[PDB]
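The structure that follows is given in the form of structure tokens.
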Amino acid sequence: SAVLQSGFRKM
Amino acid sequence: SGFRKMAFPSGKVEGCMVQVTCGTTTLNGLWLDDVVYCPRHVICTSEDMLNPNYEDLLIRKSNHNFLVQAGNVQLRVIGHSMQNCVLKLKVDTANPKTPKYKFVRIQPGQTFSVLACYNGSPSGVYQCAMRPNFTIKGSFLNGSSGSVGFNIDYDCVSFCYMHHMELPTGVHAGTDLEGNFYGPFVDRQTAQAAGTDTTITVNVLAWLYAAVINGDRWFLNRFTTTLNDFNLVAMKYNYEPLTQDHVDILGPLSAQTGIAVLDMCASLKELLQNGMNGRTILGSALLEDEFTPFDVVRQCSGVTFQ
Amino acid sequence: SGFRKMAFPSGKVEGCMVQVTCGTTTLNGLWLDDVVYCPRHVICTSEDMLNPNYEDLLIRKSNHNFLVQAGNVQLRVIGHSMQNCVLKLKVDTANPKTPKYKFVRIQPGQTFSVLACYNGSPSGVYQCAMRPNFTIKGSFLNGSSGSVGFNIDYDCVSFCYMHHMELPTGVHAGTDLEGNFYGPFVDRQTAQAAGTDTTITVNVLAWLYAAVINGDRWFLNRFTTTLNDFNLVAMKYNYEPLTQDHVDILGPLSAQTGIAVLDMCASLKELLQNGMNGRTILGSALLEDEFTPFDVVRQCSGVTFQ
Amino acid sequence: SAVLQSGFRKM
């Protein structure tokens, strides 16, 4: 499992 | 004196990065002139983030949904693109703070100062070292995709890295600002891991030069060994093989400290077999390899950057 | 997901440092607002370096004798001053890039990200820890004095240090921007060996907490040790004694990782007695003691700065 | 023999 980075940002 | 992870100053790179938002997936992207570089997986949502198809995903996306934030000032998008692994969003304005830059792909072993940034703002800096398996032991958390691993030579920044992902083992991987990916990895959630790691010999030698210059001379010994014997003993000890051009690149250090390359090379090969024996070198009890000879000569002589 | 000596971004501090020149001697100087904070020994020459008379030396030097360069722009002094050991040269203009500065002192154990500058220009950054003997294991060369070791709380710069001299053992000494030395020092080239050094226990505990958080749990053990027993073990092992206040500091780390403070105090007690057993933690065979719990939380929770 | 850092700049 290769985690992939991103920001989980609302709205 | 002294010797630490002397990371490059980051003022010329802080002001040239923006946040990149599309849909609910957000990440930070580098901003140069009228172009905003961001990882291509910005478009992917967690629903379809495993084995995606970027060619049609970009087609579905438009100019309006690519919303980029230059910190507080709202930024307008007037274009889009997708080269090998990174988008190339264009913006109406041109960044005042863009420094002299050049995208440089660096061979394994070269070190650079990463500007770890979360939600489009600087968070910290430190020197990574691109291991032979094309992975950097970064310190990145969620929202870090796009933290450029810049590098400053003569006041011209040389963006040589752009973070994309981790690995199950715990290391990170990313593309150069050109877009061509670093190593064999792919940008999908597929089970994906790096090969065996190899300690970089030239960086160890540069670190030992720093040790000798900083008054640490206990590991030096009269013994001297030839290049090929050292290569084999390092091979049985998982070190990257030493070639003559490396001895060439250590030349300035050898001249400065007065110690021949092969002398400390035999010292190192004896150190590996005998072990560290307990007493430390510059506060490290392990053969630390993240200093290139350029970094050592930079830190032990003093180089201007302005 | 990794953990390295991650130092604060420096763009807010790079543009606030200038050259200060008094005759032959030139060195770094912080340029907050219209004041240029430079160390006392700018006036002092090599001839009168040992046991100087700063009170008379400053009187002997006039305003025009103080040559201050902001990179290429020439600065004109409109007056000077003298706090405890730092000068307060004023300039005609006011730095546009001055951030929200806040002069503070730091108790031994607090860490800050220095901005080692040579010839009035930023050169690099790293995290130093104010050791209990009031010295920092810096990486400074000749001409680096006045290179402030700053700190960023949330959005404001919080200058904590200002490099002045070097010690024969290799460590360095400096002042707050107020001017008072850290510990028992004098500003003269006289025998000034610092006292014995003690490993900072709370920082070691924070480092171990970071190690637990980043997937390393091998050193954790069932056995639990009370605080007083831990202190009586640690004093013979040179570690600084642990107090209830420190345990209160580690509260967020204990809550986040779920591990009780005393359990990992016992783990550190066992680790420190038998030894590292020859397998590293976070790529270190010796216990790191330069990570504050605030820094660990900052690096493992994505704190924002802008 | 405490060293005291400063720059050796001519003119």
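Since chain C takes its numbers from Swiss-Prot, the residues it shows come out as 3264-3569.
Structure determined by electron microscopy, 3.5 Å.
Using the three backbone atoms N, Cα and C, a Cβ is placed for every residue, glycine included.
Quick paste from Swiss-Prot:
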type: ACT_SITE; residues: C:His3304; note: active site, for 3CL-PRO activity
type: VARIANT; residues: C:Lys3353 to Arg; note: In strain: Beta/B.1.351
type: VARIANT; residues: C:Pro3395 to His; note: In strain: Omicron/BA.1, Omicron/BA.2, Omicron/BA.2.12.1, Omicron/BA.2.75, Omicron/BA.4, Omicron/BA.5, Omicron/BQ.1.1, Omicron/XBB.1.5, Omicron/EG.5.1
type: VARIANT; residues: C:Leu3468 to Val; note: In strain: Zeta/P.2
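Relative to the rest of the structure, where do these features sit?
In the three-state DSSP assignment, the secondary structure recorded for C:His3304 (active site, for 3CL-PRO activity) is helix. Non-local neighbourhood of C:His3304 (active site, for 3CL-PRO activity): C:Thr3288, C:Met3312, C:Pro3315, C:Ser3408, C:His3427, C:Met3428, C:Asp3450, each in the same chain, at least six residues away, with C-beta under 8 Å from its C-beta.
The Cβ of C:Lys3353 (variant position) has 19 other Cβ atoms within 10 Å, all protein chains considered. In three-state terms derived from DSSP, C:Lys3353 (variant position) belongs to an extended strand segment.
Within 10 Å of the C-beta atom of C:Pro3395 (variant position) sit 18 other C-beta atoms, taking all shown protein chains into account.
The DSSP secondary structure for C:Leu3468 (variant position) is helix.
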Take the recorded positions C:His3304, C:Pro3395, C:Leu3468 and keep those with a Cβ under 8 Å from any chain D Cβ; what remains?
C:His3304
Please report the distance from the Cα of C:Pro3395 (variant position) to the Cα of C:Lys3353 (variant position), rounded to the nearest angstrom.
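A Cα-Cα distance of 34 Å.
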